[PDB]
Amino acid sequence: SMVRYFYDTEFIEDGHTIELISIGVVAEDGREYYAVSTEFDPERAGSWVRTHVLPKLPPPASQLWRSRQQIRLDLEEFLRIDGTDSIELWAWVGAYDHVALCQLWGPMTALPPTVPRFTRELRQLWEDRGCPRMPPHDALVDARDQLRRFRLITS
Amino acid sequence: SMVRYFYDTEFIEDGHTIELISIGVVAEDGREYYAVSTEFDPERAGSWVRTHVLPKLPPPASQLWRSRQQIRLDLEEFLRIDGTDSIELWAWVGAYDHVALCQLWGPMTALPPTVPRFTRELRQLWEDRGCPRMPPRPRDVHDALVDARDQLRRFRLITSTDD
Ligand SMILES: [Mg+2]
Ligand SMILES: [Mg+2]
């Protein structure tokens, strides 16, 4: 069968690279994943990220802080890539999010075979369904909200 | 009061950067844009890009070869970023193509206000309509302008449907 995952990332981007700060992913079965990268340089954060992203992060002793390799491994387990379920990825205005996600494996040719090479655009579905009314920058909170919006849109 | 632009990019992406090779854009009113960047390093190309993308590029002397700044300016004009129509960007999937297009303006904060921050995905629209049988993929698919043209043709079939 098919399982949908809704995700969001926070990152530092400068028109050239995208340095991942955090990633939240929620499956439609209710499972949740959240991690913060130990490998981004907070000194490179612009004012917006420094004031709206970085203060919401966990304290530094939290086990939520993980290396990029750990996050990759954690996502391979979370997405159940070794099993037979098919995977759909969804994000809201997530072009950069998709890149940040794929770059945890490398070039998009390094993606595990069962992870799709594109992320469905939740904003597109929303508009396609006539922009139904939905409810009123932490990545797991945002990912959770995307799932909630999908279920409303598709109800 | 809205105009749809269908686009494709070709690039060298290595898990860190996305270095633009070319971009093709087709407006649903028939207008076309195509340019090839003078700034990507062809030696950095992988074997797949070397065989499928590079040989379809135009000769060095072609006026199609342009700087990144020039492509930006050209796109500001072509998309009519200061016009009254709203702009819709469409591509087969967006993601890497959307980042490659938008990095023409540098960081996300510098994208002109009227350019949308997402690209509508034809692949998603095609699936949402029940995966209708489509025409075959054309002769030179990894020529960015050929790709964009074909995307518009598909969009029209997917939406000029009986539903
Ligand atoms: Mg986001
Ligand atoms: Mg492309």
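Think of each number as a place in line: the chain as shown, counted from 1.
Using the three backbone atoms N, Cα and C, a Cβ is placed for every residue, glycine included.
Residues annotated as Mg(2+) binding site in Swiss-Prot, with experimental evidence given as evidence: A:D8. Among the mutagenesis experiments that Swiss-Prot reports, A:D142 to A (Swiss-Prot position 145) is described with the note: Strongly reduces enzyme activity.
Flanking an unmodelled stretch of 5 residues, A:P136 and A:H137 have Cα atoms 14 Å from one another.
Neighbour counts of Cβ atoms within 10 Å were compared for the recorded positions A:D8, A:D142, and the top value is held by A:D8. In this structure the C-alpha atoms belonging to A:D142 (mutagenesis position) and A:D8 (Mg(2+) binding site) are separated by 6 Å.
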